[PDB]
Amino acid sequence: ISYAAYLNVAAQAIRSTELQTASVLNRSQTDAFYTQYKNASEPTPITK
Amino acid sequence: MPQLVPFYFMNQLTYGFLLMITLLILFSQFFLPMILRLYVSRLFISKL
Amino acid sequence: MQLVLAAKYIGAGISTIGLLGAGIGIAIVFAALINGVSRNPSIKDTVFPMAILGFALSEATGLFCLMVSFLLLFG
Amino acid sequence: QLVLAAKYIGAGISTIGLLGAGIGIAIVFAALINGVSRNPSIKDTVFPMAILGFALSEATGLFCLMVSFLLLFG
Amino acid sequence: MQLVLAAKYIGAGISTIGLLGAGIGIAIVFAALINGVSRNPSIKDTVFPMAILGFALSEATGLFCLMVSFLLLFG
Amino acid sequence: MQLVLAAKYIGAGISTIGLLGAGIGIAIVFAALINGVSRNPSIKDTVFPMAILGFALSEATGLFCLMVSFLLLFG
Amino acid sequence: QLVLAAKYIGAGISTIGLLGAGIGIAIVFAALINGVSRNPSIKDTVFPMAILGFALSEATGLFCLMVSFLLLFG
Amino acid sequence: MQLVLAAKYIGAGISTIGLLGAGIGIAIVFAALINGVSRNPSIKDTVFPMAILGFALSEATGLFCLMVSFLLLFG
Amino acid sequence: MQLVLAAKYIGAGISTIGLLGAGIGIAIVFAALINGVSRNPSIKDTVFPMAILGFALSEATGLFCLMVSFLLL
Amino acid sequence: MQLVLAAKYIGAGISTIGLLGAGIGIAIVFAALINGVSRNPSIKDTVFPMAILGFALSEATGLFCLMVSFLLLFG
Amino acid sequence: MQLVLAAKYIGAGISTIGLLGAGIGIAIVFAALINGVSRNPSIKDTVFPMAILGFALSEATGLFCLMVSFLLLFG
Amino acid sequence: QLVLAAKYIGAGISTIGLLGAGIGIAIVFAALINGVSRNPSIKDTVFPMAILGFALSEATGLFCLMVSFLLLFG
Amino acid sequence: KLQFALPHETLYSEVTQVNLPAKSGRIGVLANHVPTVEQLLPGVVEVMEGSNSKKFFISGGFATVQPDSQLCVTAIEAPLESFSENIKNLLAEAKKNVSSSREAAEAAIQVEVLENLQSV
Amino acid sequence: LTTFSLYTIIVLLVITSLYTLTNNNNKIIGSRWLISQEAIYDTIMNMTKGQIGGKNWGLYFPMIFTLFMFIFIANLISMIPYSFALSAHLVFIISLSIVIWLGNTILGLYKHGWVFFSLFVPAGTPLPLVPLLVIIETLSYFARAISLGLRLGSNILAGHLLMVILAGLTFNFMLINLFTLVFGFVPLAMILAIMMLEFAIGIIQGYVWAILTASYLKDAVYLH
Amino acid sequence: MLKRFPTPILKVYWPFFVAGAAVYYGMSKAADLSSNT
């Protein structure tokens, strides 16, 4: 898997004893979608 | 250090194996559990 | 007769060369140990038995060689 | 006799072969330590393979030694 | 006769020297096996049979030498 | 002669020493193979023919040493 | 008969020289495999280079062998 | 007797050869030490005792060569 | 006669041992060439003259041994 | 006797071979120093004591060898 | 007489053995040259006299072996 | 005569000792080139170190050489 | 000196010795160490600026000694104490997750983090 | 009288005082000398708890402790420059190695039946070398018999003998040309370095014995 | 402190002791064989 995805997962796990502030938790927990497009035609907004 | 060829091998070896059996019993039943007693006594004060 | 005793002592000398190999071998194992510890300082406790095992086994070939030396020298 | 002398000498020369095993063994164990320090976790597979490599390295020296005993005693 | 017989035995001892290189050789293959397997974590299924071939070949040189040692020694 | 027939046996023994170089040699190509194969993965299709080639000439140098031993020994 | 003996012995000693070239040959090809596996694409330049080095390393051993033949044939 | 006394002096020289292996061995440990310490800096607290151990074991194999040398040389 | 002629042959045989180092030596230079060239790529055109020089010198030590063998013959 | 006096002079030569090992050894420590110091120029002040130690110890194996040579030469 | 002449011719051969180490030495300096220059593309102008220095010094040891061979050979 | 012969042979044996010193000099210099290529700039500290390393490597050879001269020349 | 930087925070933007776990094993950097680029593995990091030493649990990043001796450390997040019992409990659950399941790789990474936790 | 017997008596009396008159107060803080044998106790406790790894880990901790202490005390007493070497009777040390090897073979046979020899079958391999890998395992199993004893014997014997030959040589070096007896301290210092080394390799061997015959017991207690 | 804590050495250390007894007998014979000279 991609290096920055690897680090991301590690960072998210790392915000776990928990003590953490909301902003830490937010950088490690966000909801979104990615709507792919085409050369037009859009593969639907799938949760990122 | 300078040494020949004994023929007194069994004489020597008799005293040798005697020392091993003596120390084995002596350590095992007496002196080693006295160390285990020190550890355990220290730990019992630590718990209490 | 002189030839037999000469040959015995010569044969002893020749065998002694074999010891050199184990001496280098031990050093190589320690070089590896140093590198292993530096690359992961927590590997060490597991590695310590393996290192000693490799030392002993390396040394053993030399000690066999040494028995040939002692058979000639003392015998 | 010359033949008696010859077997004692020949035994000496053959003994040198053990040298190769002493170096060989160390190269296997060195690689074991390097692999295990690299992975932290390869060791379960690697430790058996390393013992095989060791046995074979030692064996070559032992062939030399067996020749030595065949000369020396024989 | 005595000289020839002596020369057989002496020649045999000398022949035994060649074996050491093959011994070290086998170790060099096995080192590479351990090392390779540490690089991939996963080459090993191809590489292990490949390694047995390498072992056999490095060992083989020793056997040719040993054969000659026996031809000199026993013969 | 006694000396000449002896000299064939001695000379043969000496020739067998040459084999050590092939023992190490063969291992080096195969070590490089395992290292290389573990490095690339997929190079192996090209590289396996290369490894056999490197084996072959390295071996051949050993075989030359063996053959001189045979020439002296057998005639 | 000492001279004839010496020709055969001397030939044997001459054989020792070949070992160095033998190791050398393997080293050039080891390098070939290393380079090719690292780069991939280096191979087309490097394969001619490899053959050149391979031959040159061998040639020293050939000289040693040649001296063996000079003694052997006399 | 002149032969046996001469054999003592020859045999001593042969035995002296074994020392070379230990000599290279010491260096291998120290070379590893220097490289390793340069990587980590502070690994040295653990590693320096290991280096002394490694030196001692390599050296010990060397001492076996030396005592055989003296057995032949001096008696 | 016999002893001297014999001795010449023995000394010659012994001389081959000096050559073995050159045999390995040439290989080390070429190994370096391949390794260097595979690492840089582009250095090769500059590096190749240096390599030829290094080869020649390694070989030369062996050549000295070889000519001494020829003298003894 | 010519043989005994000869034996001292031959045997001296044999002893001298061992010293070669130490020569390689010293260089090995120095090689590591240059590379190590290149990798971290500020490690040098700790490392330079270690380096001098490694030189001295490798050299010591050489001293014992050279002592045996001088004993045959000047005994 | 014959024996002294014999000793010189044989001895010339023995002296030739020394040269092998210098041969290998020269190669090692040049190998380092290729690797350094391939690393920098540009270190070469500084490094080229450094390399020459190492070469010359390595060569000089071999020269010593060679001149000892010549001293025995030519007289 | 035997004593004079023995001097010349013995001297030859000593010459073998030189090979190791030769290898040693090269090893220091190889490291010099590697180190120099690694930092570009280690050179001023390293230059006196390098001379020292050369000297010691050569020195083991010199001790061998002095023994050789003593046997050869007298 | 040292730049030690996170996206929303900076830990230590003349630092004397830093001990780092990198794709090269563990590396320690002391004053002048010749300039490197090494990707920092998820890490337990010690930074010493003078004799004072600070102990960090760091989610990895990238490490670069610059030629001007600016030790650019970039990492996503960290103190050691902040990471630190509930975390041990959670990782046990996460270990269970590895049995089923990018999510497969993720759970494997979580086990790597469990190893990193075990280091503490 | 038997010189060997007298020095075995000296060893016994030393050991009795070392665990009686070492902390005769019975402090819970522990007397300073007994702190050494606590740390030794823990590094061999936790070592043979690791190695042996069975329930009999602590059951074989006294044996491995008196295998440490035997070699530790007999490589201090044998190092005294006017004391008679037990180790110069090699036959006791080597005999002990063979006894332990046989008591391992019997333990292995007892613990793992007549399928103890499955220890010397290591892994599946192509069929023409399945028996081979039994041969060069069993050879190493009784190379294990003699290697362990001869290692220790060689270090101790060589140390005392090396020191004595060099001491006699430097004695007669001092007797000749008396100006070398002046500044005859440098060869004394060479012997001193060797004596320091002989203590080191003697303490190293008591631990090395006890790790190697822990590895042999690891195999014996649990197959492979 | 100094107190006997039983250890069942006759089933813990039984194979070691058996090996010791056998060697004791064997060294008697070895000593006898060597005392010929």
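Think of each number as a place in line: the chain as shown, counted from 1.
Per the header of the entry, the method used was electron microscopy, 6.5 Å.
Even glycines carry a Cβ here, placed using N, Cα and C.
As a natural variant entry, J:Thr46 to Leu appears in Swiss-Prot alongside the note: In strain: DS400/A3 and KL14-4A. For J:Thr46 (variant position), the Cβ neighbour count at a 10 Å cut-off comes to 15, with all displayed protein chains included.
With a 10 A radius on its CB, J:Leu53 (variant position) counts 18 other CB atoms from all the protein chains. Quoted from Swiss-Prot, the note on natural variant J:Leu53 to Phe is: In strain: DS400/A3, DS401 and oligomycin-resistant mutant.
J:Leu57 to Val appears in Swiss-Prot as a known natural variant, with the remark: In oligomycin-resistant mutant and cross-resistance to venturicidin. J:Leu57 (variant position) falls within a helical segment according to DSSP.
According to Swiss-Prot, the natural variant J:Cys65 to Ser carries this note: In oligomycin-resistant mutant. The local packing around J:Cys65 (variant position), expressed as other Cβ atoms within 10 Å of its Cβ over all shown chains, amounts to 33. According to its DSSP assignment, J:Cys65 (variant position) is helical.
Note on J:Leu57 (variant position): other Cβ atoms within 10 Å of its Cβ, all shown chains, come to 22. Put simply, J:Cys65 (variant position) is 31 Å from J:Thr46 (variant position) when counted between their Cα atoms. Each residue contributes its Cα atom, and for J:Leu57 (variant position) and J:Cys65 (variant position) these two points are 13 Å apart.
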